[PDB]
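Some notes on the structure that comes next.
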Amino acid sequence: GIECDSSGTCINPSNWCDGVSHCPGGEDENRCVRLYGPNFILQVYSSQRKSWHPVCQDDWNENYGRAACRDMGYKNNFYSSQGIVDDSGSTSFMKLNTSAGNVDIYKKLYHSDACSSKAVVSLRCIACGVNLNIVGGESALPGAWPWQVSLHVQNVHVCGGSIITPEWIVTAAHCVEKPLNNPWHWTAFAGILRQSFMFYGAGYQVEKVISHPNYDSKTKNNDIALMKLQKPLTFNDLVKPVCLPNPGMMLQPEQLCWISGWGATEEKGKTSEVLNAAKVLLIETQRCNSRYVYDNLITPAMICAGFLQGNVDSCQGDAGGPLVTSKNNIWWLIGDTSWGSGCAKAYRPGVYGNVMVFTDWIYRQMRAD
Amino acid sequence: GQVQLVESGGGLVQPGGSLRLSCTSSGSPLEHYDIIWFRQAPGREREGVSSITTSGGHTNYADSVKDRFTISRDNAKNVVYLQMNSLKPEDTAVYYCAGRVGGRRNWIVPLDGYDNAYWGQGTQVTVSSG
Ligand SMILES: *[C@@H]1O[C@H](CO)[C@@H](O)[C@H](O)[C@H]1NC(C)=O
Ligand SMILES: [Ca+2]
């Protein structure tokens, strides 16, 4: 937990920057920053007004952007910051008071009805979401899915995962259930398309395994975990990160997505030698919860993707791997492969952890490291 | 709906005999669930004996029952089976099925997974002479 003030009141870390003032002094809602929408609009939360507001480009610079990136958990990564036309819809903005000096951003920002530079801050903390431009799919080219990794125990591919920083991989919590919760069991293989080239010495050691604290193995609710590598990955054409999704992606009800992995290419089949990938459509949770599909097993922390006719789907071997979508010319991580009855059967689409609802936890973990 | 597991096939047999346990479900089809058979005899600790994934592609056995027991499933018939051959007095126990929503990882279902699972009511298995 986290301490509010000197009086000793503790709150759950999930109650930190969640819109509700759980501290009498509002500390838990007084230092809240996020990136909004597919153009990464930097926004700061106002506990008084109970609302999020973009930052004016006025007097902003790279040092403020790096500070903000650190506060979000990205450590020393910084990609870019520029002023843009606000596409977030907002109607009041945060402006830097230059006359006040050396205070942190939150003490220096104030509410303003207009920005003098007529632009708001767009901030990217890491270069991500760029690539080279499973049942029912086809073999992937080098660099097509450069965030894709293969996770091994005992010289066997067990799960997939997605690179989000040089050190951090998103995967599924059920991959790392005991007795596989020990990081020393795991090796991560990046940039390699063939399982036969994933041998001792070719991969990366894992330092930490963190499962979602509300993971329920009985229902597979909150099926997400983080792996931290012992060394930073070197990025290149073949190994690069996928972007984490921002509030306000505004995805379509049946948004077009891609899944990739070494999962069996047929139910009860063996791990594919080569990386494959396929297109799937999102399926609305209300339709996924039909008595003819998963009959109320789909929780708000899950999303469905595939085709209710079947034919194309993830399978055994794909757990933890990416479900991604392209928007604003950026690839975003929308889900992690979690569960699904059979493989590619009609009325049994794939179920994925809903990464949007986990992003705040992910940031907290990266920041706490 | 929440899955409701129901085991059957237990009963009294002599040493050396066989039983076929089976488990079906109401509320939610068994096809969605990884299944662990565990057993408990009065006075002793619970013991996971066999497990199987939703697809049937990974099975798992306690050393004490390997070669004698065989787990399998039929999703179209909504049933999971435990064939138990060459039974011994030490196999006497109530046998339970435990289910979890099954994941897509490429690994066995651990035998101690009944600790967080849906459970059936159990079926008594008694192995003795007379
Ligand atoms: C800006 O900071 C100065 C120095 O504290 C203060 O006098 C002034 O009121 C501030 N202006 C606004 C608009 O917050
Ligand atoms: Ca709060």
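Chain A is numbered as in Swiss-Prot; shown residues: 117-249, 256-491, in order.
Header says: X-ray crystallography, 1.8 Å.
A Cβ is built for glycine as well, from the same backbone N, Cα and C atoms used for every other residue.
Residues or ranges marked as domain 'LDL-receptor class A' by Swiss-Prot: A:118-148.
A:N131 (Ca(2+) binding site) falls within a helix when secondary structure is assigned with DSSP. The annotation Ca(2+) binding site is assigned in Swiss-Prot to A:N131, A:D134, A:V136, A:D144, A:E145.
According to Swiss-Prot, the active site, charge relay system annotation covers A:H296 (among others). A:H296 (active site, charge relay system) falls within a helix when secondary structure is assigned with DSSP.
Feature annotation from Swiss-Prot assigns active site, charge relay system to A:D345 (among others); the stated evidence is a curator's inference. Long-range C-beta contacts of A:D345 (active site, charge relay system), restricted to its own chain and to partners at least six residues apart, with a cutoff below 8 Å, comprise A:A294, A:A295, A:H296, A:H334, A:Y337, A:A423, A:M424, A:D458, A:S460, A:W461, A:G475.
In the three-state DSSP classification, A:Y414 (mutagenesis position) falls within coil. Where Swiss-Prot documents A:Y414 to A, S, L or R as a mutagenesis experiment, the accompanying text is: No effect on catalytic activity. Almost abolishes S protein-binding and HKU1-CoV viral entry.
Annotation of the mutagenesis experiment A:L419 to R, A or M in Swiss-Prot: No effect on catalytic activity. Abolishes HKU1-CoV viral entry. Around A:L419 (mutagenesis position), the same-chain residues six or more apart in sequence whose CB sits under 8 Å from its CB are A:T341, A:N411, listed in sequence order.
One entry in Swiss-Prot concerns the mutagenesis experiment A:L430 to R. Its note says: No effect on catalytic activity. Abolishes HKU1-CoV viral entry. Taking the Cβ of A:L430 (mutagenesis position) as centre and 10 Å as the limit, one finds 16 other Cβ atoms among all the protein chains shown.
For the mutagenesis result A:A468 to P, the note given in Swiss-Prot is No effect on HKU1-CoV viral entry. A:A468 (mutagenesis position): 13 other CB atoms within 10 A of its CB, across all protein chains.
Across the break of 6 residues that separates A:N249 from A:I256, the C-alpha atoms are 21 angstrom from each other.
Close to the recorded Ca(2+) site, the chain also has A:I127, A:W132, A:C133, A:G135, A:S137, A:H138, A:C139: residues not among A:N131, A:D134, A:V136, A:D144, A:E145 whose Cβ is within 8 Å of the site's Cβ mean position.
For A:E145 (Ca(2+) binding site), the same-chain residues that are 6 or more apart in sequence and have a Cβ closer than 8 Å to its Cβ are A:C133, A:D134, A:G135, A:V136, A:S137, A:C139, A:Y161, A:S163. Within 10 Å of its Cβ, the residue among the binding-site residues A:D134, A:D144 with the fewest other Cβ atoms is A:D134. A gap of 43 Å separates the Cα atoms of A:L430 (mutagenesis position) and A:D144 (Ca(2+) binding site). Within 10 Å of the Cβ of A:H296 (active site, charge relay system) there are 28 other Cβ atoms, across all protein chains. Taking 8 Å as the upper bound (exclusive) on CB-CB distance to chain B, the recorded positions A:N131, A:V136, A:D144, A:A468 give none. In three-state terms derived from DSSP, A:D144 (Ca(2+) binding site) belongs to a helical segment.
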